[PDB]
Amino acid sequence: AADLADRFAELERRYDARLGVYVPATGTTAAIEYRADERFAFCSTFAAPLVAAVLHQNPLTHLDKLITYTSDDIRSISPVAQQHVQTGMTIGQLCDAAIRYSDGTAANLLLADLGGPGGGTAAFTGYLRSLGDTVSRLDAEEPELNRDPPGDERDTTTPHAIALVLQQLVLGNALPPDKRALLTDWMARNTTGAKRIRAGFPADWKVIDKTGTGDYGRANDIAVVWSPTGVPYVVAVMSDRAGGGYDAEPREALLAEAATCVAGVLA
Ligand SMILES: C[C@H]1[C@@H](SC2CN(c3nccs3)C2)[C@H](C(=O)O)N2C(=O)[C@H]([C@@H](C)O)[C@@H]12
């Protein structure tokens, strides 16, 4: 706050970055928005609504179905799937890995499970449309979805759009309570987000999140946070550093600082 928009702009200059932030309005707080309707690549953030789509589409015990895969299926960072290729992974294990480790092979297999044209990308986009998101689009799977040139609309969402999607999934009634809890718990146990939105909120706030990182210095985090008294907020922070070209380093610190600024306003 000096003001908030000024603080975000200062961060953009510091990190030679484009920063997008959205926090939906609540009973007593106005929406926080900065470049909130600009498009940014999903990166692995899409895996959160992907898991919601797969959960919604199937009986709960579909989680117990074993999926087999092999060498040519490992095409992207896949910390868990690389370890289990010899035995296979259940849908539940794939959901766990896709969310908690940003496992790209897991995401790819879940896309294939959802099925339909574009290896599942069309049905994934259709799931978002069913939640009233007319903005986001997924066009490729991993790793290609991380590589669209700056400005290209393929594989993008916006801080505004993805926040409203996440709000419905975790806080709203997009999913029945049992599936909602599975999704929430996986994000609660995320391993990839300690230096992002989590870094910006006091330890007595609960944080669940799904990160994303890609080329052109892309670094995102979408989260639901709860105050010490149980008041929830949805926080979407997205960034890229197109000025550094394809190999621009993603800079988590930017997201941590942006989240700290948001937390200051929400406290
Ligand atoms: C690039 C990963 C991660 S960030 C990357 C994983 N990293 C580290 N692992 C151990 C130490 S740092 C850096 C990054 C992420 O979510 O943070 N993300 C995606 O988005 C892909 C894609 C395969 O789903 C991946």
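Residue numbers in this text run from 1 along the chain shown.
According to its header, this structure was worked out by X-ray crystallography, 1.8 Å.
Positions of Cβ are set from backbone N, Cα and C atoms, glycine also.
In the structure as shown, the Cβ atom of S44 (active site, acyl-ester intermediate) sits within 10 Å of 28 other Cβ atoms. Per Swiss-Prot, active site, acyl-ester intermediate is recorded for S44, and the stated evidence type is experimental evidence.
The C-beta environment of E142 (mutagenesis position), restricted to residues of the same chain at least 6 apart in sequence and closer than 8 Å, consists of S44, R75, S76, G104, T105, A107, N108. Among the features that Swiss-Prot reports, active site, proton acceptor is placed at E142.
Taken from Swiss-Prot, the feature substrate binding site covers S102, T211, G212, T213, and the record attributes it to experimental evidence. In the three-state DSSP classification, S102 (mutagenesis position) falls within coil. Same-chain residues at least 6 positions away in sequence with a Cβ under 8 Å from that of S102 (mutagenesis position) are, in sequence order, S44, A47, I77, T192, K210, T211, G212, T213.
Quoted from Swiss-Prot, the note attached to the mutagenesis of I77 to F (Swiss-Prot position 117) states: Significant increase in ampicillin resistance. 2-fold and 3-fold increase in catalytic efficiency with ampicillin and nitrocefin as substrate, respectively, mainly due to an increase in substrate affinity. In the three-state DSSP classification, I77 (mutagenesis position) falls within coil.
What Swiss-Prot says about the mutagenesis result for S102 to G (Swiss-Prot position 142) is this: Significant reduction of catalytic activity for both nitrocefin and ampicillin. Leads to in vitro clavulanate resistance and decreased susceptibility to carbapenem inhibitors, but is still susceptible to ampicillin-clavulanate in vivo.
Experimental mutagenesis is annotated in Swiss-Prot for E142 to A (Swiss-Prot position 182), with the remark: Loss of catalytic activity with cefamandole as substrate.
In three-state terms derived from DSSP, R196 (mutagenesis position) belongs to neither a helical nor a strand segment and is classed as coil. Quoted from Swiss-Prot for the published mutagenesis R196 to A or S (Swiss-Prot position 236): Significant reduction of catalytic activity for both nitrocefin and ampicillin. Leads to in vitro clavulanate resistance and decreased susceptibility to carbapenem inhibitors, but is still susceptible to ampicillin-clavulanate in vivo.
In Swiss-Prot, a published mutagenesis experiment is listed as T213 to S (Swiss-Prot position 253), annotated Only minor impairment of catalytic activity with both nitrocefin and ampicillin. Still inhibited by clavulanate and carbapenems. The Cβ of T213 (mutagenesis position) has 21 other Cβ atoms within 10 Å, all protein chains considered. According to DSSP, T213 (mutagenesis position) sits within a strand segment.
Listed in Swiss-Prot as a mutagenesis experiment, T213 to A (Swiss-Prot position 253) is described as follows: Significant reduction of catalytic activity for both nitrocefin and ampicillin. Only minor impairment of the inactivation by clavulanate. Larger increase in resistance to carbapenems.
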Extra residues within 8 Å (Cβ to Cβ centroid of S102, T211, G212, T213), substrate: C43, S44, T45, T192, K210, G214, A219, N220, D221
Assigned conformation of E142 (mutagenesis position) - DSSP reduced to three states: coil
Most distant Cα pair in Å, residues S102, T211, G212, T213 binding substrate: 9
